[PDB]
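Below: one structure, written as structure tokens.
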There are 6 protein chains.
Amino acid sequence: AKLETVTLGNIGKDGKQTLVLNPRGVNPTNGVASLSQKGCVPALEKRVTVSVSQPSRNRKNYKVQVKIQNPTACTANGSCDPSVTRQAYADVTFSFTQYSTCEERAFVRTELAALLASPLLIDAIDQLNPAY
Amino acid sequence: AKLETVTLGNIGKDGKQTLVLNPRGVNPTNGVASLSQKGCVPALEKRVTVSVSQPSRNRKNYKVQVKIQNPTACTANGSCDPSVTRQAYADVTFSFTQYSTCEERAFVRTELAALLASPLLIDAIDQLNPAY
Amino acid sequence: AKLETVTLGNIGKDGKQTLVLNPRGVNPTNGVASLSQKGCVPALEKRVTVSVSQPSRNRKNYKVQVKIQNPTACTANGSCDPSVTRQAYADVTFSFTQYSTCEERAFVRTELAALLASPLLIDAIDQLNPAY
Amino acid sequence: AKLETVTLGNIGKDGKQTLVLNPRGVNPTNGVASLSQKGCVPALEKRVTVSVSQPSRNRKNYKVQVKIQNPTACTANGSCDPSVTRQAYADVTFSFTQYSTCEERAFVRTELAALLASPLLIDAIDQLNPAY
Amino acid sequence: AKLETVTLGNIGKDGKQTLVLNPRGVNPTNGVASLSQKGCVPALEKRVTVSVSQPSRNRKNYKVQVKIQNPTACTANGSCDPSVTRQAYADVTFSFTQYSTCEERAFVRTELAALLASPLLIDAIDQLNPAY
Amino acid sequence: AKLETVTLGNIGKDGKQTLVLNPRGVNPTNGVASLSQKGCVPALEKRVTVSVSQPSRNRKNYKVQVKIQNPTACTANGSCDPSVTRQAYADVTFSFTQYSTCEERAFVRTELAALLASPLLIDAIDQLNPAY
């Protein structure tokens, strides 16, 4: 769809933070759609990735792979220019047979989107308690 | 977390569907929290798996990996019982540094959620139209 | 130019059918413009692909390659969801020296166009009789 | 499939030029048809070869192939007779199975017909602008 | 961004010269754009492409590469049509750290541009002269 | 020619910035000049060199190479004295045939200079953006 300024809202632990993204160049070599929170320095803005890929000789089914990468900056700590101390990744790769329906896919798209709102996934991420 | 029956509503391209998930067993051996729908016949229940893997004795970062596996039965296959003509995977794998805050994780949590409802991911999943 | 919903009119043996295609991204790994009949389930819709290529190491002349495939469905069987029983590849690869004129190429373009309607090609494409 | 004086009309970008072709025999060991512009000198005349191929045992499918060859020349270069300076290949090959209907084939023929007159194809052939 | 026509003005040795540029897609199977003065003769077009290279962990550096490829024709030469007799290239590579600022870069952009107008580079590019 | 002070003016993102350059001999054991803003601290000087390479029968092409090397300081950093934290390069190579004309070259000189002021290269160098 239209490579557009994405405006993600009602997010964060409280559901009250927002994020504006800017379509930073389709392709870069490998058909990976990139975005970022526009900023001066690059290695400080958070990024995303969308990468649709059709079935190959070796690979037979469709694969939609979305990546998220958020860093963590550290300012005037002796130097003058900020620096990074950790990049909190996030990665999801879907998979769909050639014979899937639009209702069959949007199911997974929304089943996960609502799953991240479960009282299990939150405690299994926000606190990293496993499953019991 | 509280591994009770997990409900998931307002899902699908319709947005007016709902899914039940019953706590069908934890650790097979991999720490895999395994879930399923109300199912008498196994190979037809839609499943999810949630995994918290502590830093090993060789790798440092955490890994929260959730997987989703939904089938598609063929009931009127002529023969007794139905059969599955296609699965439809989904694999999200997180990464966090030992110095991540819950607010740094829960951010990454909510970002992906609202992202799955974004107009681009819809066309990139429900329709498989890539970086247009 | 603009990769838009290219309507395709007056086609078929009766010339009274009509195909409609839609933009479906590009560059999976080789810069292929991809068009498709808009159907919900993939491997059931008639695709069209087109590619341009500036000449390179071995390739010393510009090449344009259009590929056409139309699947054939089959309602049922001893199963439910429709199945594909036979494809129908159509492959045309142009070639021009680094010196051709837009009057030189458009000749070959309109020529092969107007050629797919001669009694020879009609009787060798629809009925498949060699030329005697 | 009578190999007579095949005549092509409304050709060229202006859609008003006209081309003749003449039965330059059949089967030069390769079982290919041959047509050539009204030329008493060979290499300076435009060719067209139409070939059908029954399904052997190295390939299960039929393959009708057409090979348009339009050479460009210039007389007042350095002699008293013209010399071919650049050609213009255009290879097209179809593929059908033993279970294709006549319309099933003619569809592909007529689909490619108006395709070569699309606004998309012309910009990528006459001016070589790829997918935009 | 918006790959579009560039109206490059007040150029040449004097300054009354002016150039028109047009897009030629944006992929050419390696992330480079493709720009050319609208000449229907393909090799006679003055080329200009731009590329942006995400810092592949191969090497941790952003990289933007502009190349200019201008040919010279030979009207009569030998045959009717002209021929290229010498293409004068021009290649520009920039490198910026993952912590560069859009004022740090824009400086280098403007510095180089304003530098080509120096009497040194004029007497060093045009009449080809080192320094003393 | 006369390796001397260059008063590079009206540069930077805005245009109020202005740079002073001074010679540093002309040999540095490889034909390149050496220019540096008169900073007594040696590594903190912004570098610029120019070279002219006679077409060694190794390869029959004249070649003029300009390189720009600008560093960024870190005042406090750790110790009393500052330290370089990232040098942003810039490298330009031209090539001309033994039959190029000083209007053919001066064109490429001015064309490149006037090109860096394009909105494309601005949005492609500064905010780092490919094209679409």
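Here chain F follows Swiss-Prot, giving residues 2-133 in order.
This entry, so its header tells us, was determined using X-ray crystallography, 3.9 Å.
The backbone N, Cα and C atoms fix where each Cβ goes, and this holds for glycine too.
Under the DSSP three-state reduction, F:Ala34 (variant position) is assigned to coil, being neither helix nor strand. One natural variant catalogued in Swiss-Prot, F:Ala34 to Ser, is accompanied by this note: In strain: Qbeta_3_FR.
According to its DSSP assignment, F:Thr76 (variant position) is coil. Record note (Swiss-Prot), natural variant F:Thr76 to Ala: In strain: QB_1 and Qbeta_1_FR. The unchanged residue is displayed.
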Other CB atoms, at most 10 A from the CB of F:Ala34 (variant position): 22
Number of Cβ atoms other than its own within 10 Å, given for F:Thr76 (variant position): 10
Pairwise Cα distance for F:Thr76 (variant position)/F:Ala34 (variant position) [Å, integer]: 29
